[PDB]
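Notes to accompany the following structure.
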Amino acid sequence: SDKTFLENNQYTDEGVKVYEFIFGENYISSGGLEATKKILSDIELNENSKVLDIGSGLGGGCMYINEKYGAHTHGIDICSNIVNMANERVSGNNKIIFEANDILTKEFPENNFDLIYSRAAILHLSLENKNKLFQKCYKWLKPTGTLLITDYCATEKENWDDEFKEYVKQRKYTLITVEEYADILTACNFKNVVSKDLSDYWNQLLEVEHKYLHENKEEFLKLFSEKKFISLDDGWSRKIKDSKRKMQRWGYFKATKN
Ligand SMILES: Nc1ncnc2c1ncn2[C@@H]1O[C@H](CSCC[C@H](N)C(=O)O)[C@@H](O)[C@H]1O
């Protein structure tokens, strides 16, 4: 149902390749590799660390975490077709695992992960399932564990305009405020909860990607169609406009179990 919706619409094989073109190789979220590098700049891991990537996607996050730290990366994504694409990008590495599964029904041992890592994935979850997931993450984290999240946020729903309401509706996103997000983590007894409104930095990332799309339009049209260019071009235009006025926000979240 949730799996079928994502596979058959937003995350078809073609829809993801469109995303990857503008995001960067092996990514389906803003900034691609360069944003991932900055998000993990203050993260300390090594060859003995166990890492969970909720909504791993094409596996770009797991590839980087393993390359940089040498840590065991386990990536969970609900879309089977995407996992199949991710597995075909990694070979001869037993410390990178990709699994097609709903994170809400996936079982992990308590006190297992040093790092639980998620980028632009939890927005697909309802408010009730956000809370359920973060209770599960608290359990899954080692006592010395750390939770790292970047996700789409927004201003209060009362302030949304017609275009943004439609966008959230058709994407079936559940967008809460950065403040409501952090309170969920606090309610789940996460310690040292640090929330950052990185909508300005996100806006910068969007501008680069938008500029890239325009300067590679010919290469894009060879790969896809004008129709998908227009949807991608207008989509980024709206995100640039809305991120600037803080209507659609980019939340950063770091927390520990103790
Ligand atoms: N319930 C769920 N369980 C696991 N993954 C989910 C999920 N709901 C949505 N997702 C995943 O979240 C991903 C969002 S796109 C981002 C993927 C990657 N982390 C990156 O930043 O490059 C999608 O691939 C989607 O499959």
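Note that chain A carries Swiss-Prot numbering, so the residues on display, from first to last, are 9-266.
Positions of Cβ are set from backbone N, Cα and C atoms, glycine also.
Quoted from Swiss-Prot for the published mutagenesis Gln18 to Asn: Reduces activity. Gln18 (mutagenesis position) carries neither a helix nor a strand DSSP state and counts as coil.
Cβ contacts within 10 Å of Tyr160 (phosphoethanolamine binding site), excluding its own Cβ and spanning all protein chains shown: 24. Residues or ranges marked as phosphoethanolamine binding site by Swiss-Prot on the basis of experimental evidence: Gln18, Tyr27, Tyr160, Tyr175, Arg179, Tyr181, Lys247.
Quoting Swiss-Prot on the mutagenesis of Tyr19 to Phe: Reduces activity. Counting every protein chain shown, the Cβ of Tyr19 (mutagenesis position) has 21 other Cβ atoms within 10 Å.
Swiss-Prot lists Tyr19 (among others) with the feature active site.
Swiss-Prot lists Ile36, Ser37, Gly63, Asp85, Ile86, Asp110, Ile111, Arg127 with the feature S-adenosyl-L-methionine binding site, giving experimental evidence as the kind of evidence. Cβ-based neighbour count (10 Å, all protein chains) for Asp85 (S-adenosyl-L-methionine binding site) stands at 28.
One mutagenesis experiment catalogued in Swiss-Prot, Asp61 to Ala, is accompanied by this note: Reduces activity. No significant effects on protein folding. In three-state terms derived from DSSP, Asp61 (mutagenesis position) belongs to an extended strand segment. Using a 10 Å radius centred on the Cβ of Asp61 (mutagenesis position) and all shown protein chains, the other Cβ atoms total 27.
Record note (Swiss-Prot), mutagenesis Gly83 to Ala: Reduces activity. No significant effects on protein folding. The unchanged residue is displayed. Classification of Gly83 (mutagenesis position) by DSSP places it within a strand. The Cβ of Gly83 (mutagenesis position) lies under 8 Å from the Cβ of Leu60, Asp61, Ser64, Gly67, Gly69, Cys70, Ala94, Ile104, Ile105, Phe106, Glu107, each on the same chain and at least six residues away in sequence.
Feature annotation from Swiss-Prot assigns active site to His132 (among others). Listed in sequence order, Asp10, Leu14, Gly63, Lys180, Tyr181, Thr182 are the same-chain residues six or more apart from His132 (active site) with CB atoms under 8 A from its CB.
Sequence-distant neighbours of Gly153 (mutagenesis position) (same chain, 6+ apart, CB under 8 A from its CB) are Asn119, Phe121, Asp122, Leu123, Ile124, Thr264, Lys265. For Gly153 to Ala, Swiss-Prot lists a mutagenesis experiment annotated as follows: No effect on activity.
Taking a C-beta cut-off of under 8 Å and a sequence gap of six or more, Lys247 (phosphoethanolamine binding site) has these contacts in its own chain: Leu214, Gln256. Between the alpha carbons (Cα) of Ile36 (S-adenosyl-L-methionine binding site) and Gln18 (mutagenesis position) lies a span of roughly 11 Å. Cα of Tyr19 (mutagenesis position) to Cα of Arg179 (phosphoethanolamine binding site): a span of 11 Å.
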